[PDB]
Amino acid sequence: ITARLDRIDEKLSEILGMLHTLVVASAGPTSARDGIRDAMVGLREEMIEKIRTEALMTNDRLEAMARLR
Amino acid sequence: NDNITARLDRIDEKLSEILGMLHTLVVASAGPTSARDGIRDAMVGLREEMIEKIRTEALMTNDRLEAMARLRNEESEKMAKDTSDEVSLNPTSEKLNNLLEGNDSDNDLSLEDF
Amino acid sequence: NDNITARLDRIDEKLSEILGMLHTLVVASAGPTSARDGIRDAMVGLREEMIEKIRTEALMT
Amino acid sequence: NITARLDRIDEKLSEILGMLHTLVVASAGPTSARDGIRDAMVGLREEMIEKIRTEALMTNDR
Amino acid sequence: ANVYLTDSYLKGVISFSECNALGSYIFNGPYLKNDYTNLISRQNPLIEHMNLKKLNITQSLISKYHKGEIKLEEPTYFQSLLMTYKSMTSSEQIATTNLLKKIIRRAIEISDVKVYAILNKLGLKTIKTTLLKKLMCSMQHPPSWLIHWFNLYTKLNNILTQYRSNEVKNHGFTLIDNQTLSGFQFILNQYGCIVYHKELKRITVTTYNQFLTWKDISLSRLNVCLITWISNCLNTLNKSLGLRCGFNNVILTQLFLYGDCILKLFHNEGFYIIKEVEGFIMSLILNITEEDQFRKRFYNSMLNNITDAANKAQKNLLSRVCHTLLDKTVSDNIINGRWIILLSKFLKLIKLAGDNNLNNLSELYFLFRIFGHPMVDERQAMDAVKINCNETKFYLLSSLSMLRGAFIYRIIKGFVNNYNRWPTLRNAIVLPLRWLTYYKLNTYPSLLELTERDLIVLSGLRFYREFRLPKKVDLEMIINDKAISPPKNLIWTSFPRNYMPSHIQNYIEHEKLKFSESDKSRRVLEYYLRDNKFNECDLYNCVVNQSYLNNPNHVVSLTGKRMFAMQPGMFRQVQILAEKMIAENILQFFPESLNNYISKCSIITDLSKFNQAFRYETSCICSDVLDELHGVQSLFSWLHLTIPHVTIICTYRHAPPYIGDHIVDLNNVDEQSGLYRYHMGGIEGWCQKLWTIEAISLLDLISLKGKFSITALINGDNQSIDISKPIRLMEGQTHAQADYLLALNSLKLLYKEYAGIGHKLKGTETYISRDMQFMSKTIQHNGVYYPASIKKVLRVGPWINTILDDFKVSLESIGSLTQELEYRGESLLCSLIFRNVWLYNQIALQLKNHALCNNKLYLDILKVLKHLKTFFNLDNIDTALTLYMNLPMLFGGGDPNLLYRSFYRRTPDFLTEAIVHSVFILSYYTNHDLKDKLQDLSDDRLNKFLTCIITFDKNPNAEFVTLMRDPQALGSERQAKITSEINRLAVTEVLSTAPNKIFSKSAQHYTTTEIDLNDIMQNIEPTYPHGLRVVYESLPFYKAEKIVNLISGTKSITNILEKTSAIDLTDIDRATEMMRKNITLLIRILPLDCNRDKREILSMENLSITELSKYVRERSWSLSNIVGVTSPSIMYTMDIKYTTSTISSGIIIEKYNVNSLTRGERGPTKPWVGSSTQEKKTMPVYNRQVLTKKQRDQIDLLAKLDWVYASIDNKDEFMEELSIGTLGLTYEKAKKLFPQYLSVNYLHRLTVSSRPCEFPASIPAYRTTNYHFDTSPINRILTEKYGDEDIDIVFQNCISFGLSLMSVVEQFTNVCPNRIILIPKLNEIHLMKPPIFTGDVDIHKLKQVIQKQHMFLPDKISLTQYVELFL
C-alpha cells in the first residue's frame, strides 16, 4: 500500500526541524545563548557513517581496478 | 480514496515550505572577526535576519545600504546611475567639457610662469 | 506497481541524502572547538578502521 | 496522476539537494581547513584512499 | 674578480620607498612621505646612502639646502626640467646636427642596397635609386624638435655609458657630472641620483631606475619624432611609402611638453591623470566608430573618469606632502582649480594630433609610455587592496547554487563533447528523472531549454576522479629565474639589517641555523639546486597529504613590481600545479578562455581586480568540482584555505614594517601600512584560470537569465561580451535604439549578477558598445585593422634585450622590434630606414663604448670591414660598412632581417634564404639582374662569394647531437655561435656541484650522454635532422637540455650558487671571446685566397641555389645525404610578371578590390593564414583522461618515430626499447595508443617543433582579403614535370609571397597592380620523396641515454593505468 507517504512526511518534518536548527545555530549567538554548545542534535556519528560508506564505495572502485590489474 | 491526495498535499506543502526557507537564505562569507583576532565561520541565516545584521553593524561591511538593497532585491540609486540611460557630468567634468567644446581659446594659461 | 514503487524508493533515497547533508551542516555549524576536535578524532578513527578493514579483506590471499 | 505528483516531489527534492550541497561545500571554508574537519564535510577521495590502501598493504612487508 | 653590470634600460620599477629613504636621510626630514621608511632611513641609514651623503659635492649641496639657498623638488619637476633642456648654443648645436645628418645619410645609404635589390626583383627599377636620392634631398635638414630629442637622449646616454663603464672598471664608482647636460649636476650610482639645477636653485633626490626612466623617455620621444619624420618624408615622396598615420610633430612636441607640465604641476600623483587619457583617445575613436547614444555615454563617462582622477590626484598630493619637506612645492594652480585649463589644453592637443583619423588615433597609444613611470607607493597599494580583500560578502544561497550549477553544466557539456559521455557521478540519485535521461543517454540540453532550476539541481552533483595528478614533478614548469619568498620565520631577511631592530637581527642569525639552504635561497633556481633531500614525488605527496594546509612557513610577500606577490617554495609549487592542471584538463571545456531584427551590443569589462572580490564561498564551489574530478581535495581550493591564515607583508627592501620590541613572529607584528592579516583570498595571478572559467560560467548564467545569446572572449584582465537578442521592433523604433536598449538592459543584468556573486562592477571599468571591435589592444573597424606600431618600437636602442651587452642579440632585437613597422604599419621603407638608423648607431657609434669589451669589438669590426674591402674590391670602409650591414648574420654579417622576411614570415630553410639574400645584396655591386638567369658577366664578386661559401675545410664534430639540437645547424664552424652552445659546459660544471642530486647527477653524465646521443642515430645513412629532432625530444636528455638552456641565459652562470649579484670574470671573458669570434666570423667564411686557387672559381651558369645550399649543408657536416631540410626560396624561385604570357603557367594573384589602393581597405576574400597542410592520422579509441599530458605527448612522439623510421633495420628493437624506457609498456602494448599516419610523405607532413606550422605573409590579415590567388596554371606545369611525385616547394609561402608582393608593389608605385603572376624556376625545385633508411640504431647507446638521464623521464603508464585505458 502507498502508506509510505507517512514516512516521507515524517522525513520532511525532520528536515524542516533540522533546517530551523541550522539557521539558528548559524546566528543565534547572543540572546539564544548564555554560554556555548547550545542544546541541539549534535550527532556526528551519522556524519562519520556517511563518510565511511562513501569512502568504502570509492575503495570498492579502487579495488575493482586493482582486481582488473 | 481521498487519502493519498491528502498525503501528497501535505508533502507538497512541506516541500514548498522547505524550498522557501532555502531560497530566502543568505550566506555571509567567512572573514575576520570584529576584534581582528581570527576568522569566523561562514554564517547562513534568513534574508531578514541577515539584513538586520548588516543594518545593526553586526557584520562589518563596506557599503551597508547597497548590500541591504541588493538583499532586498531593490535597485539602489548608485546602480541606477551606473547603468542609467544618460551619464550626467560632474561639476568638474562640466567645466572641463565647457573648456573643451568650442575653439573659443578662452583657456588663457601661460606655461612660462610655471 | 512499478512506477509508483520505484519513484517512492528514489524519493526515500533523496530524503536520506538530504538528512545526511543536514547532519553534516548541523554538526560542523556547532562552533565550539569541542565538536571540531570530536570530528577530527572520529576522522583519525575512521582512517584507522579503513586501513584495518582493507588489510583484513585483503588477507583473503 | 499520482506518478506526476511523485515526479514533482522528486524535482523539488533534487532542488533541495542542490541547494543543501552548495551550502555544504561553501561552509567548508578556511576555518574548517584550519580545524581539520574539511575532509569530513567534503568527503574522502581517490588519492587519499589510495594512500590509505598503500599504508594498509605495506605495513611491515605484507 | 667580480664586476657589476648595471641596467642600461628600465627593467624593474621606480621605487617610491627607496627614493623616500635616500632623500629623507640626505635632507634629514620626510622627503616624499611621512611613513616609517623615512624614520628608519634617518635613524639607521644604509651604507650606500651614507656614501652618497658624505661626498663633498653632496655635502656642499646639503649645506646650501640647510641655508635656504636651494629648494627641494620632486623627481617629476626635474623630469619636466630635463625634457625642456636646450641650453647650449651653436657648439653642441652644430655637433648634434652634424651627427644626426650623418646618421640619417648613412641609414639611407645602407637602405639603398636593399631598396635597389627589391626594385630590381619586382621589375620596377653612393645612393643609386631615384626614390632614396629624393629622400636624401628631403632629409638633409633635421628639424628642431628631432634635434632637441636626439641631443637630450645623447647627453643622458653619455652620462649612463660613462657610469656603466666606470662601474665595471671600479666597484662603488659614483658619477659626478655637471658638464654633459649644461646647467644640471648629476650624482649617479646604482643606489641613487641627486640632480641639482644651479640657476633655478632646485635639487632633487631620486633613484637609478628614475634616471633610466628619464633616458628611456628621451629615447622614446626621439624615436617618435624620428619615425614620424621618416614617414612624413616618405609620404611626401609617395603617399604609399610611409605609415598610414600622419602626425604633425610640433603638435606632438606640444603634447610632450603639456604632459610634462601635468606631471610637474601634479606630482607623482599626476600619473593618474596621465593614465586616464587612454579613455579620452578611445572616446575620440568611438566618436568616429560608434553611434550617438553609445558615443555620448562613453564621452560623458570618460570626462567623469578624468576629472575624478584629477581631483583624487590633487587631494592625495595635498594630503601626502603636508607634513614632508615638499610642503611648499605644491603650486597655486592646484588650489586655484586652474589645472583644468592645462588639462583642457592637453586634451585639445590630443584631439588635434588624432586629426579625426582612426590611423592617428590608434597610433597615439604611444603617448601612454612617453611620459615615464610613476613611483609606486607599495604600502599604499597594500592598504588599497586590504579593504577590498577583508570585506565580508553576502550571497543568496540560490546565487551560489546557480553559479556552481552553471560551472557543472559547462563541465558536463564539454565532457560529453570531448569524451562522448558524462563525467562519472558518485551521487547520480540526485537527478530527478529528466536529468537521469540525459545522463543515461550521454547527452545534455542546450542553454535555451536549460532552466535556473536545472542549474540548482546540477549544483548537487558530485564526481569521481576523471583526470590524474602527475606523480613526478615537471622541473621545466617549476624552475625559473625569478625570486622565491623566504619562510615566515625568515621573512626579515628581505630587509637590510640596518632597517631591522637588533632583536630581529639576533633572531635571524639564530633562525638561519634552523632552516635548510633551500629555505634560505631568495631565488627559485637555487631554492631547487640547494635541496639535498629533493624528491620528484614531493609535490605529489604535498598535494595528496595537504601539507600546504595550516603550514607555519606560509607567508605572502608583496613587491612593488602591480604588487607582485610571492610565497615560499612549497606553496608556489602547489599554486603552479593547480594552474597547470586547470590549463591542461579543464580549459578545453571553456574555449573562450583563450522579430524582424536581431539586436546586438557589446559590453567590455575590466577583470583586473576581479580576484579581490572572490571568496571561498564563490570560487571554491567550483574548485570543489575540480578537486573531485582529480580525485584530490583542496588542491584547486588551496588559496582560500591557506591565505586567510597567513600575513600579507610588503617585502620591498626599503619598505620595512615597524616591529615592536619583544615581537618576533610575523603573525604577531601589529597590523599597519604594508602589513595585514585575514586576507580573504584573491591574490592576483594565482588561480587566474579558475576565476576565468568561473567568469565564463557566470556569463552562461547571465545569458540564461537574460534570454540573450552571449559570445564571450576573456583575454587576461579584460573580457568582451558580444550579446545578441531577437527582438520585435516597436512603433517607429530604429535598430540603433534597439541595440542601445539591449545594451542598457544587459548591463543592468550583468551588474546584478556580478553583485550577486560579490563583485561590484564600477562604471569606469565597464562600457557598452555596439560594433567597434576593441580586443587585445587592437583597433579594428569595418574589417580594417588599425595598428599601434610606433608604440612597439619606442625602446629601440643600442643594447636592448640582451645579456652582458651581446652585440648580436642587440642587432637581432633591433631588427625584430623594427619589423613591426612593416608587419603592422605596412611600410617596408619606414621600417627599413628606422632599423638602419639604429643598426648604424649600434655598429658605428656605440660599439666602441662597450661596458665590458671597451673597444675590442670595434677593432674587430674594423678588421672585418678592411677584409670586406679587400675581398669585394670596395672603395673605402664606408662602402664596406654598407655591405656588412646588409650581409646576413648567418655568414657573420650585420643584417638581422633577411629579404624573405619582407614577403613571408616563415621559411623551412634559413641557409637558402641567407644565400639568396646575399646574392640579391651583392647584385647592388656586381650589377647583376635579378630578373635574368644567373650569368657570368665580367664581375667575379658573386662568384668569389659563392666559391668561398661552398669551399671550406671540412671539420665535423658531434654532428648528430647538433642536428638534434638544431636541425638547421651548419657545422665545420660555418655559422655564428649562440650563448647556449658557449655557456652549456659552464652550466654543467656549475650544476655538477649542486647539492640536489638530480641536477648533480644529470650534469655529471652530460658529456657522456651527449657522446651516446651522437651514437644512437649515427649509422642511419640518410640523415633526416627533423626525424633526429623527434628522436631527441622523445628521450629524457631533452628535459635536461631545456633546464641547462634556461640556466645558460643567466648573467654570471658561475655565481648561481654564490649568493651574489656580481658577474664572474670568467663569464665576462667567455662572453667577450664569443662576441669577438662572432664579429670576425665573416673573415673566416670569406678567405682572401677564396680557399681554392687550385679549384677554379665557381661558375654561375646553370647554377641551382638550392643544390648549392644542399651541398654546403652536407659538406659542412661531411655527410652524404641530408633529406627533408633544403627547400627553395620562393623570393628567388618566383619570377614576377604583370602581363599574361602565352599560357599563364604560374600563380596568378589578382586584386578583387576595385580601387587602385588596398591599404586600409578590406576585400571580399577570406583572410590568408598560412596553415600548412596537416597530417592524416587515425586516432585510436581509448580513455585519454586516464593518461597525463606528458604521457600522451610521449605517445605522439613515439608514433611519429614509428612513422618516420618505419624502414630502419632495427625498428622493432628501437621501438621496444623506446617504449620500455619512456612509457614503461612493451611495444605491442604501447602501439595500440599510437596514432597511425595515413600520409606517406613524412618529409612534407611531419610535425616537429623545428618545423613551421603556418606560413603567413608579411602583411596584415585584413589586407589578404583584397586579393585572390590561382595556383591552377602552375599545377599543370608541376605535374607535367614531376608527375605524381612530391617536391620540396612550399605552397603556402608561394601565396604569401604573392600577397606581400601586391602590398609592396602598391607601396613602391602608389598603385596596386591588377594581377601578379609568379613563374617558378624549375631548376630550383627538386623531388622530396621519403627515403628508405638503412642501418641499425645503437640500442646500447639509446638505453644508456635513457639510463643516465633517468631523473627526467616522464611518468610510466602503469598496469593500473593501462587497464583503465580500454574500459
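Throughout, chain B uses Swiss-Prot numbering, with the displayed residues spanning 128-241 in order.
Header lists the method as electron microscopy, 2.7 Å.
Yeah, the Cβs are placed from backbone N, Cα and C, and that goes for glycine too.
Counting only residues at least six positions away in the same chain, the Cβ atoms of B:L152, B:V153, B:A155, B:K180 sit under 8 Å from the Cβ of B:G172 (mutagenesis position). Here Swiss-Prot notes a mutagenesis experiment, B:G172 to S, with the remark: Almost complete loss of interaction with the nucleoprotein.
Among the mutagenesis results in Swiss-Prot, B:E176 to G has the note: Complete loss of interaction with the nucleoprotein. The residue drawn here is the original one. Neighbours of B:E176 (mutagenesis position), defined as other CB atoms within 10 A of its CB across all chains, total 18. Mapped onto three states, the DSSP output places B:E176 (mutagenesis position) in helix.
Long-range Cβ proximity for B:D233 (mutagenesis position), meaning a same-chain Cβ under 8 A and a gap of 6 or more residues, is found for B:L226. B:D233 to A appears in Swiss-Prot as a published mutagenesis result, with the remark: Complete loss of interaction with the N-RNA complex; when associated with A-239.
Counting every protein chain shown, the Cβ of B:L236 (mutagenesis position) has 15 other Cβ atoms within 10 Å. In this structure, B:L236 (mutagenesis position) belongs to neither helix nor strand by DSSP; it is coil. Listed in Swiss-Prot is the mutagenesis experiment B:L236 to P, annotated as follows: No effect on the interaction with the N-RNA complex.
Experimental mutagenesis at this site is recorded by Swiss-Prot as B:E239 to A, annotated: Complete loss of interaction with the N-RNA complex; when associated with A-233. Within 10 Å of the Cβ of B:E239 (mutagenesis position) there are 4 other Cβ atoms, across all protein chains.
According to Swiss-Prot, the mutagenesis experiment B:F241 to A carries the following note: Complete loss of interaction with N and viral RNA synthesis. Contacts of B:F241 (mutagenesis position) defined by a Cβ separation under 8 A and a same-chain sequence distance of 6+ are given as none.
Look at B:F241 (mutagenesis position): DSSP puts it in coil. The separation of B:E176 (mutagenesis position) from B:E239 (mutagenesis position), Cα to Cα, is 64 Å.
When the Cα atoms are compared, B:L236 (mutagenesis position) and B:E176 (mutagenesis position) turn out to be 59 Å apart.
Filtering the mutagenesis positions B:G172, B:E176, B:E239 for a Cβ under 8 angstroms from any Cβ of chain A leaves B:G172, B:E176, in order along the sequence. In sequence order, the mutagenesis positions near chain E, meaning those of B:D233, B:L236, B:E239, B:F241 whose CB lies under 8 Å from a CB of that chain, are B:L236, B:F241.
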